[PDB]
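The structure appears below as structure tokens.
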There are 2 protein chains.
Amino acid sequence: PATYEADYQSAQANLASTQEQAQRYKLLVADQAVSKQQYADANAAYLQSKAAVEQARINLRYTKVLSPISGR
Amino acid sequence: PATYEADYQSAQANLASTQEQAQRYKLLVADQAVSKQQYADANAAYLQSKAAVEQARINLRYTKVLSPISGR
């Protein structure tokens, strides 16, 4: 898992970033401080990130092959 | 007064502009959405304009030489 682990954290880094970006453009909407059409692209990236992380997470997990049943 | 009148209106135009700029940046520095150094500059210009306008107004007014006393 050297890599899957790398990607998974490389991702989370990203999400943590875009997620802040979004949340900020949000509160800053009710001030024109952030247009409605921008808090769109920002929330766009945020959703993509959130998706990448879930995929990375999924792959990393498959890295540890588990046994489906109890037996021999 | 062709010119004094021109300058005065040339000024007022300016003030109306910078004034808006200021009033706006104010509510935007109140959201960290704008540098603190910037809003300062904006209110700087606004003040300069307001000053310019007053001087223009004064000069225009002197364009009409009135009589100080009643007499002959």
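Using Swiss-Prot numbers, chain B covers 96-167, in order.
Cβ coordinates come from backbone N, Cα and C, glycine included.
According to Swiss-Prot:
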type: MUTAGEN; residues: B:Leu123 to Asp; note: Abolishes complex formation and thereby abolishes drug resistance
type: MUTAGEN; residues: B:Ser130 to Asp; note: Abolishes complex formation and thereby decreases drug resistance
DSSP-derived class (H/G/I helix, E/B strand, else coil) of B:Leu123 (mutagenesis position): helix
B:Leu123 (mutagenesis position): tally of other CB atoms within 10 A of its CB: 18
B:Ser130 (mutagenesis position) to B:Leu123 (mutagenesis position) - Cα separation in whole Å: 9
In three-state DSSP terms, the structure that B:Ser130 (mutagenesis position) belongs to: coil
Other CB atoms within 10 A, centred on B:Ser130 (mutagenesis position): 12
